[PDB]
Amino acid sequence: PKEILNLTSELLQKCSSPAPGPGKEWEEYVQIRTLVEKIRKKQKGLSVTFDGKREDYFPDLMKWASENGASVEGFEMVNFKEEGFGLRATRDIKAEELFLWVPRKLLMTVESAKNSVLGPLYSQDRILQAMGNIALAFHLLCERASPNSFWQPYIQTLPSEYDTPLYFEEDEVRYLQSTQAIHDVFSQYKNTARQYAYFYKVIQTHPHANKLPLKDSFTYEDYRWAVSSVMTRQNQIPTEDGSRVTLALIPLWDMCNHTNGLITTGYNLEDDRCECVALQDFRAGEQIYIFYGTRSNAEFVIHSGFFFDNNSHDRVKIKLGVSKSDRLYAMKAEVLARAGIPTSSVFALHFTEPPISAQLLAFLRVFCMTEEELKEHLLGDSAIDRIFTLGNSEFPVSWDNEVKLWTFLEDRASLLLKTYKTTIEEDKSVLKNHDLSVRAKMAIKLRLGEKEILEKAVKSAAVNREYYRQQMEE
Amino acid sequence: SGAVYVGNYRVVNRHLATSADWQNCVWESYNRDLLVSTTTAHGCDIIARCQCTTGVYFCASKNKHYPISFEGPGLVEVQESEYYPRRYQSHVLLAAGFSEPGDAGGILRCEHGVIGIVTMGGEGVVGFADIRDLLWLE
Ligand SMILES: Nc1ncnc2c1ncn2[C@@H]1O[C@H](CSCC[C@H](N)C(=O)O)[C@@H](O)[C@H]1O
Ligand SMILES: [Zn+2]
């Protein structure tokens, strides 16, 4: 333990530092990554392992869940080559049919964590109180480490590894260099490392940790596993009394895969159970899917561990705001405030049509607006009506403002596109020609998706600029 | 309960308001579909400070609590109905979800507290009047 404590302290001291700024962002990452590996290298890996194949434990999950009133009828567990494990129908299922439910007593939740062996520490530590997902991850490890716990039949069917970024090789991460997504990756890695270092110290010293099953061994690998298991599986349910909402892991639900559609999941408070209905008709033998949510591709890769290709909800981040150096700053600020729009914020450029939201359009209409136009939108009772047509695409302020607006956006989108290291044809060529690892494929596909969205934004802005200018001439 | 009770104030959709709320009105906003009136008893809820995009709402037409992810509080078109003309409403969070006219007054929560109340809907999208900046309710 001396080596671990000495390095643990070093890690906490280094990772607690504020970012150095972008010139050293890659550098910060690899330094933490190196130190984390030095620590992980000296540990045995997971404290608790099981000897069978993952699939060999499915019969116990199914038995255990059926004993507690869960739905175990009409579907079974199979290994799909493309996604890995998931549910398959054994009987035909119709859309909106209830096929799955899970009673509250089988769920792993923060509310239940409060009453487990972790309770005494939960109540004292600030992070466990503040971070729902951390308290849930530690509850999961405590149960994993307890051989007679209620959830062993479920914990035993979880995978030993995940494809989220915490499991990426350095050279796989490298493919994301300069993409927007990498900023969120760097943060995720850094925060995970910090949490481990902090808690390792807490378990070793805090007196309420003396009776925990995690007292003898808490490896980096154990923490990484637990955090990943929560973030790739968790959902939100109401608390027992309906007074608040809380994180939960839901056995025999988290085995459903992802596709496009409507949300089919939710919690039935009256009967105290989680429910799910079929998204689409499935014939026996088909893979069962649910909709995970309207998430971006960066979120799916970073938090859920996979890259979904037909992501109709994908987008990129753009930061805009009104300069304080402007002459009309105060007036623009007043119009935006009246409209409920902040002076500066992060907006998004979307994959699907239209490329911009009404809020961004309204923002930009003010951003490019001149003094006279601002007075029209500020002075007079009619001003309020003018302000609430700003997000309405059929109500341009002036042909001049629309041209300035689309010119501005055309240039911003092009400038962002120019910051990438590779171009579109090159990335497509690599994906087609190289026998890449799965993780490398994700990094590249994600990189490509960001460029494709920006290219579309430029083309659309260019067209609108020409359209409005032509109207100006008439 | 179809309304949010914090400190000594009750927050309701303005168009669901009754004469009692108007008599005890302390604040209102046409543009947000909100009316705030006083109470005589202390409430139980909390206005969340958090910068979340995710939470749960009670969908009364389904009698279920659904998780949703939402776009921030931008300016959104609201269709004409028996209470309002077609207009844009400010400070409205948007998510894919289920909402029928009877779902108005349903409450959106995250693990930090209340975020907003169902004000608009139809055709797959549910929209909530954001109440996170009504700091004075506390
Ligand atoms: N349509 C899809 N495409 C690619 N990966 C998917 C997917 N839907 C779900 N996933 C996979 O399933 C995980 C969510 S949990 C679903 C069960 C999982 N296969 C298991 O082994 O327990 C994700 O981390 C990802 O690996
Ligand atoms: Zn929150």
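Heads up, chain A uses Swiss-Prot numbers, so what you see runs 22-495.
When the header is checked for method, it gives electron microscopy, 3.5 Å.
Just so it is clear, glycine is given a Cβ too, placed from its N, Cα and C backbone atoms.
Here A:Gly105 (S-adenosyl-L-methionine binding site) comes close to A:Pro180: these same-chain residues lie at least six apart in sequence, with C-beta atoms under 8 angstroms from its C-beta. For A:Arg75, A:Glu104, A:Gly105, A:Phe106, A:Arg254, A:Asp275, A:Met276, A:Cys277, A:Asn278, A:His279, A:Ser325, A:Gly326, A:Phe327, the entry in Swiss-Prot reads S-adenosyl-L-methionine binding site, with the evidence type experimental evidence.
The domain 'SET' feature in Swiss-Prot is assigned to A:94-314; the stated evidence is sequence analysis.
The mutagenesis experiment A:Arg215 to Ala is recorded by Swiss-Prot, whose note states: Decreased binding to actin and decreased protein-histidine N-methyltransferase activity. Non-local neighbourhood of A:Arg215 (mutagenesis position): A:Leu32, A:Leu33, A:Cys36, A:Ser37, each in the same chain, at least six residues away, with C-beta under 8 Å from its C-beta. The DSSP secondary structure for A:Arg215 (mutagenesis position) is helix.
Here Swiss-Prot notes a mutagenesis experiment, A:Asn256 to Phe, with the remark: Shows protein-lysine methyltransferase activity toward an actin mutant with a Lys instead of a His target residue; when associated with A-274. Other Cβ atoms within 10 Å of the Cβ of A:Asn256 (mutagenesis position) number 19 in total over all chains.
According to Swiss-Prot, the mutagenesis experiment A:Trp274 to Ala carries the following note: Shows protein-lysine methyltransferase activity toward an actin mutant with a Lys instead of a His target residue; when associated with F-256. DSSP assigns A:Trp274 (mutagenesis position) to coil in the three-state reduction, outside any helix or strand. Neighbour count (other Cβ atoms within 10 Å of the Cβ, all protein chains): 22 for A:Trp274 (mutagenesis position).
For the published mutagenesis A:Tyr313 to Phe, Swiss-Prot gives the following note: Strongly decreased binding to actin and decreased protein-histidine N-methyltransferase activity. If you take the C-beta of A:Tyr313 (mutagenesis position) and look for same-chain residues 6 or more apart in sequence within under 8 angstroms, you find A:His279, A:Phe321, A:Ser325.
Annotation of the mutagenesis experiment A:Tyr313 to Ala in Swiss-Prot: Abolished protein-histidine N-methyltransferase activity. In three-state terms derived from DSSP, A:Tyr313 (mutagenesis position) belongs to neither a helical nor a strand segment and is classed as coil.
Shown in sequence order, A:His324, A:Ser325, A:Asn332, A:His334 are the residues of the chain, 6+ apart in sequence, with a C-beta less than 8 angstroms from the C-beta of A:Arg316 (mutagenesis position). Experimental mutagenesis is annotated in Swiss-Prot for A:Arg316 to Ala, with the remark: Decreased binding to actin and decreased protein-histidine N-methyltransferase activity.
Note: A:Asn256, A:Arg316, taken in sequence order from the recorded positions A:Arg75, A:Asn256, A:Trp274, A:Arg316, have a C-beta within a distance under 8 Å of a chain B C-beta. Spacing of A:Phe327 (S-adenosyl-L-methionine binding site) relative to A:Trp274 (mutagenesis position) is 18 Å (Cα to Cα, whole number). Taking a Cβ cut-off of under 6 Å from any atom of ligand 1, the recorded positions A:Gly105, A:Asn256, A:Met276, A:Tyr313, A:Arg316, A:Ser325 reduce to A:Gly105, A:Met276, A:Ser325. Neighbour count (other Cβ atoms within 10 Å of the Cβ, all protein chains): 16 for A:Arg75 (S-adenosyl-L-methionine binding site).
The candidate set comprises the binding-site residues A:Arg254, A:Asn278. Of these, A:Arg254 has the most other Cβ atoms within 10 Å.
Secondary structure at A:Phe327 (S-adenosyl-L-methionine binding site), taken from DSSP and collapsed to helix, strand or coil, is coil.
Its own atom aside, the Cβ of A:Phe327 (S-adenosyl-L-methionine binding site) has 20 Cβ atoms within 10 angstroms in the protein chains shown.
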